[PDB]
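Peer 1: One structure, pasted below without further comment.
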Amino acid sequence: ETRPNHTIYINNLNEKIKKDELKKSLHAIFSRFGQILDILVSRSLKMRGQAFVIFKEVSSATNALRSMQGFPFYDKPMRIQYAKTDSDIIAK
RNA sequence: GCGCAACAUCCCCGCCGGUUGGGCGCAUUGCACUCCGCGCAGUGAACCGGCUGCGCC
Ligand SMILES: NC(=O)c1ccc[n+]([C@@H]2O[C@H](COP(=O)([O-])OP(=O)(O)OC[C@H]3O[C@@H](n4cnc5c(N)ncnc54)[C@H](O)[C@@H]3O)[C@@H](O)[C@H]2O)c1
Ligand SMILES: Nc1nc2c(ncn2[C@@H]2O[C@H](COP(=O)(O)OP(=O)(O)OP(=O)(O)O)[C@@H](O)[C@H]2O)c(=O)[nH]1
Ligand SMILES: [Mg+2]
Ligand SMILES: [Mg+2]
Ligand SMILES: [Mg+2]
Ligand SMILES: [Mg+2]
Ligand SMILES: [Mg+2]
Ligand SMILES: [Mg+2]
Ligand SMILES: [Mg+2]
Ligand SMILES: [Mg+2]
């Protein structure tokens, strides 16, 4: 789960929030500490309430669990965690 | 073929299916990298398959 290091995985999000509003209301919050490459969100039955954001490299992504970890985001605390594997765009 | 919905407890809304998006509810704490859980309804939204009826060649 936690404690490898590739990118962030945010959990326990408000699923009522639509995809577009969520994808941008995180980029505006998660670039205070790094540059964002791509943010990914799905409202499917599994990946709803979860997000996948990747930055420049690894400690361009350690700079996230860094900050938030229970941020009252849309009336529910965040829970961030390092992505177990790596996103298929950084494998190049 | 073209244009329409009279019939409607103000107006608007012919019928049956369906799609996309919006709403509410149930369920979901879930590690992905093209979409996709389900239910409810005057969804005063846009459309797709048909059909009934009215008017005009
Ligand atoms: N004050 C306002 O701002 C306001 C608001 C709404 C309407 N209006 C006016 O009030 C008027 C009321 O008109 P309406 O809505 O009663 O008529 P309509 O114009 O809606 O209906 C005419 C059509 O009904 C169809 N039709 C008639 N009998 C039929 C039957 N037996 N079977 C199937 N189809 C049939 C025909 O195709 C006909 O062309 C309108 O002309 C409108 O201009 C005014
Ligand atoms: N101009 C015109 N063409 C028609 C009319 N009715 C049928 N047609 C022609 O017929 C074709 C088939 O349409 P349909 O609705 O299946 O014809 P239909 O079933 O005989 O029509 P009904 O008489 O109502 O039963 C259309 O493409 C038209 O060209 C009409 O009233 N006016
Ligand atoms: Mg009409
Ligand atoms: Mg009318
Ligand atoms: Mg009427
Ligand atoms: Mg009615
Ligand atoms: Mg219908
Ligand atoms: Mg729906
Ligand atoms: Mg819904
Ligand atoms: Mg149609």
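Numbers in chain A come straight from Swiss-Prot, and the residues shown are 5-96, in order.
Each Cβ is built from the backbone N, Cα and C atoms, and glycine gets one as well.
Below, the features straight out of Swiss-Prot:
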MUTAGEN   A:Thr11 to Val  Abolishes RNA binding
MUTAGEN   A:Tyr13 to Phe  Substantially reduces RNA binding
MUTAGEN   A:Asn15 to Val  Abolishes RNA binding
MUTAGEN   A:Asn16 to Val  Substantially reduces RNA binding
MUTAGEN   A:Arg52 to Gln  Abolishes RNA binding
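In terms of burial and nearby residues, how do these features look in this structure?
Peer 2: A sphere of 10 angstroms centred on the C-beta of A:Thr11 (mutagenesis position) encloses 23 other C-beta atoms.
A:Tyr13 (mutagenesis position) falls within a strand segment according to DSSP.
Sequence-distant neighbours of A:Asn15 (mutagenesis position) (same chain, six or more apart, CB under 8 Å from its CB) are A:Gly53, A:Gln54, A:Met82, A:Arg83, A:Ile84, A:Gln85, listed in sequence order.
Proximity of A:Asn16 (mutagenesis position) to non-local residues of its own chain (separation of 6 or more, Cβ distance below 8 Å) is seen for A:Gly53, A:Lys80, A:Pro81, A:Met82, A:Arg83, given in sequence order.
In three-state terms derived from DSSP, A:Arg52 (mutagenesis position) belongs to neither a helical nor a strand segment and is classed as coil.
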Peer 1: Under 8 Å Cβ to Cβ from A:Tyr13 (mutagenesis position), same chain, six or more residues apart: give me those in sequence order, or none if nothing qualifies.
Peer 2: A:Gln54, A:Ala55, A:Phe56, A:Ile84, A:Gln85, A:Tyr86, A:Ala87, A:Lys88
Peer 1: Provide, as an integer number of angstrom, the distance between the C-alpha atoms of A:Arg52 (mutagenesis position) and A:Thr11 (mutagenesis position).
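Peer 2: Cα-Cα distance, A:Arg52 (mutagenesis position) to A:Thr11 (mutagenesis position): 18 Å.
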